[PDB]
Amino acid sequence: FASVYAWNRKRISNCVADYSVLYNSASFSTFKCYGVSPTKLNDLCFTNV
Amino acid sequence: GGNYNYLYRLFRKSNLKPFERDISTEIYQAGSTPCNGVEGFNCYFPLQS
């Protein structure tokens, strides 16, 4: 991963990805999300990420 | 007034019926799979000052 002043971009779309299989992972120091319930991420559709 | 004399409850998954008292001052843990896959983690105390 590049430096903080030259951080890396990525555009992602046309995917069917499960986030529940990632939320239960304990290999993360912190996983806190704003304004959106993570448990509902499987019931929402977005233009791109 | 005291700086930390009032606390709001950061709690969910138990959408309450109208005019319901929520005084279950419990550290929110699950002790099952959907919390880091173990017991004692994701034990977030709902009240925040």
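Numbers in chain B track Swiss-Prot; the residues on display, in order, are 446-494.
Backbone N, Cα and C define each Cβ position, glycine as well.
For the mutagenesis result B:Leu452 to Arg, the note given in Swiss-Prot is Increased resistance to neutralizing antibodies. Decreases HLA binding to NF9 epitope. Increased binding affinity to human ACE2. One natural variant catalogued in Swiss-Prot, B:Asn460 to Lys, is accompanied by this note: In strain: Omicron/BA.2.75, Omicron/BQ.1.1, Omicron/XBB.1.5, Omicron/EG.5.1. Quoted from Swiss-Prot, the note on mutagenesis experiment B:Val483 to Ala is: Increased resistance to neutralizing antibodies. While the structure shown retains the original residue, Swiss-Prot records the natural variant B:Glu484 to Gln with this note: In strain: Kappa/B.1.617.1. Here Swiss-Prot describes B:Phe490 to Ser as a natural variant; the accompanying note says: In strain: Lambda/C.37, Omicron/BQ.1.1, Omicron/XBB.1.5, Omicron/EG.5.1. B:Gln493 to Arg appears in Swiss-Prot as a natural variant; the accompanying note says: In strain: Omicron/BA.1, Omicron/BA.2, Omicron/BA.2.12.1.
Overlay of Swiss-Prot feature records on the structure.
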residue: B:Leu452; record: mutagenesis position; DSSP (3 states): coil
residue: B:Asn460; record: variant position; DSSP (3 states): coil
residue: B:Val483; record: mutagenesis position; DSSP (3 states): coil
residue: B:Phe490; record: variant position; DSSP (3 states): coil
Quiz prompt | Cβ neighbour count within 10 Å of B:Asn460 (variant position) | solution = 6
Quiz item: Are there recorded positions in B:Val483, B:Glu484, B:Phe490 whose CB lies under 8 Å from a CB of chain A, and which ones?
Solution: B:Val483
Quiz item: In whole Å, how far is B:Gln493 (variant position) from B:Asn460 (variant position) when you measure between their Cα atoms?
Solution: 19
Quiz prompt | Using Cα positions only, nearest of the recorded positions to B:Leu452 (mutagenesis position) (B:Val483, B:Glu484, B:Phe490) | solution = B:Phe490
Exercise. Starting from the Cβ of B:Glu484 (variant position), draw a 10 Å sphere and report how many other Cβ atoms land inside it.
Key: 13
Quiz prompt | Distance from B:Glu484 (variant position) back to B:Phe490 (variant position), taken between C-alpha atoms, in Å | solution = 15
Quiz item: Expressed to the nearest Å, what is the distance separating B:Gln493 (variant position) and B:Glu484 (variant position) at their Cα atoms?
Solution: 22
